[PDB]
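Q: My questions all concern the structure below.
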Protein chains: 2
Amino acid sequence: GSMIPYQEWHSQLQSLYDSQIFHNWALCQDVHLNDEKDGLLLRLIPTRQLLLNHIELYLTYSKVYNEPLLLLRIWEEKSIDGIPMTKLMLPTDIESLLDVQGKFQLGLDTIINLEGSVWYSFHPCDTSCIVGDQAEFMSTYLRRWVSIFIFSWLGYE
Amino acid sequence: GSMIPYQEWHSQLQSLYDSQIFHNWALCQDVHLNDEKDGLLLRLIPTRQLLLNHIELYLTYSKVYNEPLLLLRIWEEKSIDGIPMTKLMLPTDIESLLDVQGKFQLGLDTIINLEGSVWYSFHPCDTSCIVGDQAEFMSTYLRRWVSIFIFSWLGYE
Ligand SMILES: [Hg+2]
Ligand SMILES: [Hg+2]
């Protein structure tokens, strides 16, 4: 693990949102900042290999672990009896959709339930990669975290 | 959170098991150390508020967060059409059982899937109360954690 304090997360999250980085990301359909500005929902544009899908990322702060928490869910279209239908993708399939690159998902399967909605805790790696010995680089934590936890499996380009 | 490295967790867990603190605990039906001595299963004696329940606690280590995880599930006997039957308890009720006495859970509702079994990750609070400050008390740390995460809502006896 790592630690970034909440005040630092809050600030960097607003700064990131303001930067327009997600707004000008061509992948990204729309961006939303929660009321507390604690959290950010990204909706990716329709993707087939990355029968179309729609990917949702909820960027949040875990107050228990003091680290960002990336919540994942995916809408899949599926032909049922010849009829196109939409369902929420099941985790084991999310595990296939992805590893095809980044074959490793860390730790234990973890479903986060948000007011009735089911999300996947996304953990390709240990967030401790992001910090150095002395925490010198704290100011860019979130930005670099984005590169590792998001851009790495969904290319900016 | 307050991180503890796997080496120290592993030692203290095996050490905790040795003290027989769980074996002589009145509430405890049985204690099992997983094959790797990584994790510890506690089955508790039949209770209702402390047709009866059966509570299971799995003490494990998160490599993602470098913190212990208390995994929790509960067998409740319900009377269905007049016939006693058992079921795994729903999280809302696990809350309304624990949450009433009392009284808290931090963060989002987290479900953990172990080889198909469903566990509710139990966080009465952040672990940042357990250590810090050059950590002269690190060695205890699992013992403090047990006091805060387990004995607080169960009661040592
Ligand atoms: Hg990493
Ligand atoms: Hg605490």
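Residue 1 is the first one shown; counting continues down the chain.
Including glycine, each Cβ sits where the backbone N, Cα and C put it.
These came from Swiss-Prot, pasted as-is:
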type     : residues                              : note
ACT_SITE : B:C125                                : active site, glycyl thioester intermediate
MUTAGEN  : B:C28 to S (Swiss-Prot position 26)   : No effect on conjugating activity. Normal autophagic activity
MUTAGEN  : B:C125 to S (Swiss-Prot position 133) : Strong decrease of binding to ATG12. No more formation of ATG12-ATG5 conjugate. Defect in autophagy
MUTAGEN  : B:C125 to A (Swiss-Prot position 133) : Complete loss of covalent binding to ATG12
MUTAGEN  : B:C129 to S (Swiss-Prot position 137) : No effect on conjugating activity. Normal autophagic activity
Q: Just to verify a number: CA distance, B:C129 (mutagenesis position) to B:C28 (mutagenesis position), in angstrom, no decimals.
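A: Computed Cα spacing between B:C129 (mutagenesis position) and B:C28 (mutagenesis position) is 26 Å.
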Q: What's the CA-CA gap between B:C28 (mutagenesis position) and B:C125 (mutagenesis position) in angstrom, rounded?
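A: Between the Cα atoms of B:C28 (mutagenesis position) and B:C125 (mutagenesis position), the distance comes to 24 Å.
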Q: I need the least crowded one of these mutagenesis positions (B:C28, B:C125, B:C129), counting other C-beta atoms within 10 angstroms of each C-beta.
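A: Relative to the other mutagenesis positions in B:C28, B:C125, B:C129, B:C129 has the fewest Cβ atoms within 10 Å.
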Q: Note that 10 residues are unmodelled after B:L50 and before B:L51; then state the distance between the two Cα atoms in Å, as a whole number.
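A: The gap of 10 missing residues is bridged by a Cα-Cα distance of 13 Å.
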Q: Can you tell me the three-state DSSP label for B:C28 (mutagenesis position)?
A: strand
Q: What three-state secondary structure does DSSP assign to B:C125 (mutagenesis position)?
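A: B:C125 (mutagenesis position) sits in coil per DSSP, no helix or strand.
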